[PDB]
Amino acid sequence: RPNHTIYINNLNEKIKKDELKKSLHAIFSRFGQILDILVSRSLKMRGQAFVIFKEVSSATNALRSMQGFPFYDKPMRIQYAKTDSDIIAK
RNA sequence: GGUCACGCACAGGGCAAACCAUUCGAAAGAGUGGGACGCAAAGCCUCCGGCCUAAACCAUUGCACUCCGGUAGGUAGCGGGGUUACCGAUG
Ligand SMILES: Nc1nc2c(ncn2[C@@H]2O[C@@H]3COP(=O)(O)O[C@H]4[C@@H](O)[C@H](n5cnc6c(=O)[nH]c(N)nc65)O[C@@H]4COP(=O)(O)O[C@H]3[C@H]2O)c(=O)[nH]1
Ligand code: IRI
Ligand code: IRI
Ligand code: IRI
Ligand code: IRI
Ligand code: IRI
Ligand code: IRI
Ligand code: IRI
Ligand code: IRI
Ligand code: IRI
Ligand SMILES: [Mg+2]
Ligand SMILES: [Mg+2]
């Protein structure tokens, strides 16, 4: 399970890629280095975001630390990415 | 001449990108004035394919790294298609 990337969803869809990123990057950059933050608003990539960390140990903290954390009046469903990210993969 | 194409010009003209000002819009963007990058339809029309925005509404709890919900708007200076038109070495 543990992975460089954490998988978030139940994300307020009203938020925009730009700001969603900034804010996610704000909150989560507290736990380590973010190689990147992937947010798309397409039909089925929406309400979710991937947060890729430098250290796999950063992700675990994130997960553990901020589960269900209230974010834009919603709670965060956090969990690991079944797979890695092309950065971490390649 | 008229027609259907064509654009090496001829000749008389037309439009106006970026950017600025100001107005409208949530945004894309559009209006108007200034201003020209270009344009032989850069006149006009969303039927077809792209791309852009996506406040509201409706659906979607959804695992991606090409990108893509419905609806709505935009782009005709992205194409194609329709349609109107000036000049005639041209065919
Ligand atoms: N009247 C007429 N003349 C034609 C036509 N096709 C070609 N020509 C002549 O041939 C020249 C070359 O045209 P171009 O390569 O398409 O290049 C043209 C074109 O791209 C542009 N342009 C000029 N007027 C117009 C216009 O009314 N509409 C559009 N869309 N573009 C224009 O400027 C360029 C040079 O302009 P010109 O000094 O007139 O120079 C033009 C013009 O003299 C046509 O359908 N009608
Ligand atoms: N000269 Ir004239 N103006 N440029 N006619 N060719 N279009
Ligand atoms: N004024 Ir206004 N143009 N800037 N409407 N807010 N968008
Ligand atoms: N003539 Ir025209 N080249 N400008 N429209 N086809 N794109
Ligand atoms: N055809 Ir349309 N849908 N109208 N692509 N141009 N946007
Ligand atoms: N193409 Ir419409 N017409 N469908 N613009 N997107 N709304
Ligand atoms: N006219 Ir038209 N050239 N712009 N639509 N065909 N693409
Ligand atoms: N100006 Ir315009 N570049 N934005 N042509 N409309 N596409
Ligand atoms: N005019 Ir027309 N540009 N040639 N639209 N038909 N494609
Ligand atoms: N009319 Ir005649 N056909 N003869 N256009 N000038 N070439
Ligand atoms: Mg030519
Ligand atoms: Mg023009």
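Numbering, chain A: per Swiss-Prot, residues 7-96 in sequence.
Technique stated in the header: X-ray crystallography, 2.7 Å.
Cβ atoms here come from the backbone N, Cα and C positions, even for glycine.
DSSP classifies A:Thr11 (mutagenesis position) as strand under the three-state reduction. Spatially close to A:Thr11 (mutagenesis position) yet at least six residues away along the chain are A:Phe56, A:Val57, A:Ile58, A:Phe59, A:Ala65, A:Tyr86, A:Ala87, A:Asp90, A:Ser91, A:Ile94, judged by Cβ distances under 8 angstroms. Under the heading of mutagenesis, Swiss-Prot lists A:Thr11 to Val and annotates it as follows: Abolishes RNA binding.
According to Swiss-Prot, the experimentally introduced change A:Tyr13 to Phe is described as follows: Substantially reduces RNA binding. The C-beta environment of A:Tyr13 (mutagenesis position), restricted to residues of the same chain at least 6 apart in sequence and closer than 8 Å, consists of A:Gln54, A:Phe56, A:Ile84, A:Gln85, A:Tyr86, A:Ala87, A:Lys88.
According to Swiss-Prot, the experimentally introduced change A:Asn15 to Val is described as follows: Abolishes RNA binding. Non-local neighbourhood of A:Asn15 (mutagenesis position): A:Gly53, A:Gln54, A:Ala55, A:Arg83, each in the same chain, at least six residues away, with C-beta under 8 Å from its C-beta.
The DSSP secondary structure for A:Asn16 (mutagenesis position) is coil. Under a cutoff of 8 A between CB atoms, and with a sequence separation of 6+ in the same chain, the neighbours of A:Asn16 (mutagenesis position) are A:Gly53, A:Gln54, A:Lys80, A:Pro81, A:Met82, A:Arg83. A:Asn16 to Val appears in Swiss-Prot as a published mutagenesis result, with the remark: Substantially reduces RNA binding.
Within the same chain, the residues at least 6 positions away from A:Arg52 (mutagenesis position) whose Cβ sits under 8 Å from its Cβ are A:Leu17, A:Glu19, A:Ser46, listed in sequence order. Mutagenesis annotation in Swiss-Prot: A:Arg52 to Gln, described as Abolishes RNA binding; the structure shown retains the original residue.
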